[PDB]
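Novice: Could you have a look at this structure, given as structure tokens, before my questions?
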Number of protein chains: 2
Amino acid sequence: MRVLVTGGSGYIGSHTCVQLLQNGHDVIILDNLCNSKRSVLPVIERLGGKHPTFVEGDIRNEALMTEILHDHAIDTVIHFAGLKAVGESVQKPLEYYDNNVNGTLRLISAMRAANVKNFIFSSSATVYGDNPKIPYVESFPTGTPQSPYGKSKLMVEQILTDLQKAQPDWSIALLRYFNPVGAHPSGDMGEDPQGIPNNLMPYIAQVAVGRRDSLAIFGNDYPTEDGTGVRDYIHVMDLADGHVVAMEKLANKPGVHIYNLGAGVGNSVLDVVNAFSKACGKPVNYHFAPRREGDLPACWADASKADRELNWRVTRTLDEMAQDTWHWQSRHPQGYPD
Amino acid sequence: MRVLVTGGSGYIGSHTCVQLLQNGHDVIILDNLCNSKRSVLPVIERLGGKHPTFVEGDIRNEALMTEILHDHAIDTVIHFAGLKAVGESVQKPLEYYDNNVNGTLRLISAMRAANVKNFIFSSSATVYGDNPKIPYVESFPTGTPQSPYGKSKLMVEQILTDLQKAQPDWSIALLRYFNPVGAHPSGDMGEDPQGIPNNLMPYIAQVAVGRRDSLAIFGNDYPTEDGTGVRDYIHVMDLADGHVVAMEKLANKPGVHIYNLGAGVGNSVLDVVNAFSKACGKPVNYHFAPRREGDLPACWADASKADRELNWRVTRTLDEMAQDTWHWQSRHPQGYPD
Ligand SMILES: NC(=O)c1ccc[n+]([C@@H]2O[C@H](COP(=O)([O-])OP(=O)(O)OC[C@H]3O[C@@H](n4cnc5c(N)ncnc54)[C@H](O)[C@@H]3O)[C@@H](O)[C@H]2O)c1
Ligand SMILES: NC(=O)c1ccc[n+]([C@@H]2O[C@H](COP(=O)([O-])OP(=O)(O)OC[C@H]3O[C@@H](n4cnc5c(N)ncnc54)[C@H](O)[C@@H]3O)[C@@H](O)[C@H]2O)c1
Ligand SMILES: O=c1ccn([C@@H]2O[C@H](COP(=O)(O)OP(=O)(O)O[C@H]3O[C@H](CO)[C@@H](O)[C@H](O)[C@H]3O)[C@@H](O)[C@H]2O)c(=O)[nH]1
Ligand SMILES: O=c1ccn([C@@H]2O[C@H](COP(=O)(O)OP(=O)(O)O[C@H]3O[C@H](CO)[C@@H](O)[C@H](O)[C@H]3O)[C@@H](O)[C@H]2O)c(=O)[nH]1
Ligand code: NA
Ligand code: NA
Ligand code: NA
Ligand code: NA
């Protein structure tokens, strides 16, 4: 198929793109480069064994979107473009609502105009908000997310939902997940965060690499097996894979197809650290801190539906998430070149 | 003060504008005229005993907003601009999210740029969603509205809230209400709906006037005193008044000031019809229909807070809502001239 991948050069998008090309689809990447570099492009092409078209631009530019759409005869769109830093979202809420909410709106409005009706939304498990029932299942109603980031994701979920309802020929997937981790097995692509990493894994990696002194673990008194918080971590390759199957199987199947993507189990902070110490050959440094405010002791997603309906499940392990991450750090200590 | 009233030429805005001028503020009306006519302008000026500045334009035009802001040295903004037809919102959800959600976002983004930090949002009681606890109080958490219209209102409420939180010097009022009815006592301004009126009152009026044959009443079996649905109706003059006091008293008082504006009581469909038959001098024609889907038997807002905090309460009666409405119909059977 002909797919427009917004946010194509990002962490998730990059890996998705590689898997897309490998499956032989024609890929058009639309990215404003606000959080990625052109330098990943050639990597994608190489790893994908095929050339993707790149367009520098912004989802908020409805006119350009339309143009793209038409120009490339897009059949479907995978939308990864947006801001995703939670703390920053609390500080800069307007930028989050404009990039996520308005940005998707402008994107779908252009699809409407270009006659495109297959969409895959890279969503978020924050949409379940504060549900005490875990693991979370697609059949649980959503809750009220705590940051502007989370709120923005749900708002887009609702708008897409209403749209489909008004334009019932549309096929829209809402892919929910938590923590993408790892890197391509080649060690030639991976997460390249600028500044202090918000996510555990990359933080760990940086500490390990010697850029950070020690990991502060928020709380050691949860009602968890080891006392640290339990989260859901998904290898970026599996997630990319989930994105492709979803795209491929849902195309032209009218509806709002909601799926949680994850391993189906949780892993504690210590488990993540130990797996990491294991990958990098040395004990990761850490210390305890107090519960970070708004944290649940444990949380994870039930991924039965995706298994059943898309015949999709993860295949990478926590250890692999670690190795691969350390592998990319090790081969490209400076990340993507400028 | 210097006030920008977006949606200034609309039903609510027009009346608000008149009361603003009477209090001697300087008024700038920004309206795209999508649902109003320039012809109301001179009425406003006359009734207000003062000249308001009019700018034709769209809230979604961030650049123009900014310009206005600066140009007129705005101190505060009353935002009435948006789409508000529920049924249409289900049919055309994107237009609702773009006008309401993006439109407010662009508006507040321009305020940010122009350094304006006093805002009065003309909200909606739909935000309480399906609460079985009535009357609704500002202290009740919000629920999930049922249409894109309702959803859009809540989303804007949330964005404004987050913004204030990030920019704590802002003063933002979220004014919630239900059914504005009536017209200026002069009979020279009032609601001028194009097409089939969605609201009860105007529908009634049209039937009465001979444009409509009969009113269909949805359900006669509710757990209400007379069996018909109980709603909350507020005279447009009182509501306008609430908008002005809010503006005047809240200016520069940092926070998110939430207030329900209403009479504090509910009135049934029959009560509304009888008051109308009474105003127009003849029995309004009606018939019963089945419960319209998604309707509660009764619903109304508690307006104690506004009384207490702003010393505001309504002063017009249901009968007056009717008379005034019939009065405007009677003096301007064709509404505003083209
Ligand atoms: N990484 C996570 O922990 C996390 C968890 C939940 C959901 N997501 C979602 O997945 C998506 C992809 O995130 P990611 O992890 O790959 O982050 P990422 O920043 O690496 O990728 C996003 C890409 O989009 C681009 N972009 C941002 N705003 C844009 C705009 N207006 N127009 C065009 N391009 C724009 C950035 O340049 C970047 O390359 C986002 O929707 C994010 O909300 C990620
Ligand atoms: N009337 C009701 O029953 C109801 C109940 C709840 C809330 N409200 C809210 O009050 C506000 C005013 O509504 P109203 O009853 O006076 O309706 P209205 O349509 O008469 O007034 C709205 C005005 O805004 C203008 N407008 C619409 N979209 C615009 C945009 N993008 N840019 C600039 N101008 C634009 C229209 O031309 C119109 O004059 C809206 O926010 C509405 O959601 C009204
Ligand atoms: O320096 C750190 C970083 C994280 N943690 C812990 O590591 C676990 C995982 O933390 P984090 O990366 O923040 O995971 P999540 O809380 O699972 O947050 C992710 O999933 C959410 C859905 O609930 C989204 O809001 C976010 O964008 C996303 O990063 C948690 O128990 C944290 O307390 C630490 O102890 N120290
Ligand atoms: O032809 C008609 C029109 C209305 N009604 C009834 O009249 C009452 C009032 O109806 P309506 O004008 O639709 O009032 P609300 O249901 O109170 O809706 C208003 O308040 C809501 C907040 O819950 C918003 O979603 C809407 O924009 C707004 O018009 C209800 O019991 C209706 O069933 C009839 O019987 N026949
Ligand atoms: Na429809
Ligand atoms: Na670098
Ligand atoms: Na802040
Ligand atoms: Na007319």
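Placed from the backbone N, Cα and C atoms, the Cβ positions cover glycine too.
These came from Swiss-Prot, pasted as-is:
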type	residues	note
ACT_SITE	A:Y149	active site, proton acceptor
BINDING	A:11-12, A:31-36, A:58-59, A:80-84, A:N99, A:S124, A:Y149, A:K153, A:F178	NAD(+) binding site
MUTAGEN	A:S124 to T	No major structural changes. Catalytic efficiency is about 30% of that of the wild-type enzyme, and affinity binding is similar to that of the native enzyme
MUTAGEN	A:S124 to A	No major structural changes. Catalytic efficiency is very low and affinity binding is 21% of the wild-type enzyme
MUTAGEN	A:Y149 to F	No major structural changes. Catalytic efficiency is very low and affinity binding is 12% of the wild-type enzyme
MUTAGEN	A:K153 to A	Decreases the catalytic activity. Not reduced by sugars in the presence or absence of UMP. It contains very little NADH
Novice: Any idea what the Cα distance is from A:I59 (NAD(+) binding site) over to A:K153 (mutagenesis position), rounded to a whole Å?
Specialist: 15
Novice: For the C-alpha pair, I'd like the distance in angstrom between A:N35 (NAD(+) binding site) and A:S124 (mutagenesis position), rounded off.
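Specialist: The separation of the Cα atoms works out to 19 Å.
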Novice: Listed binding-site residues are A:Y11, A:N32, A:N99; which of them have CA atoms within 10 A of the CA of A:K153 (mutagenesis position)?
Specialist: none
Novice: Going through the recorded positions A:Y11, A:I59, A:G82, A:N99, A:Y149 in sequence order, which have a CB under 6 Å from an atom of ligand 1?
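Specialist: Once distances to ligand 1 are taken from each Cβ, A:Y11, A:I59, A:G82, A:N99 fall under 6 Å.
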Novice: In whole Å, how far does the CA atom of A:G82 (NAD(+) binding site) lie from that of A:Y149 (mutagenesis position)?
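Specialist: The Cα atom of A:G82 (NAD(+) binding site) is 10 Å away from the Cα atom of A:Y149 (mutagenesis position).
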Novice: Tell me, how many other CB atoms lie within 10 A of the CB of A:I59 (NAD(+) binding site), whichever protein chain they belong to?
Specialist: 25
Novice: If you draw a 10 Å sphere around the Cβ of A:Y149 (mutagenesis position), how many other Cβ atoms fall inside it, taking every protein chain shown into account?
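Specialist: Result for A:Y149 (mutagenesis position): 23 neighbouring Cβ atoms inside 10 Å.
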Novice: Taking the Cα atoms as reference points, how far is A:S124 (mutagenesis position) from A:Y11 (NAD(+) binding site) in Å?
Specialist: 15
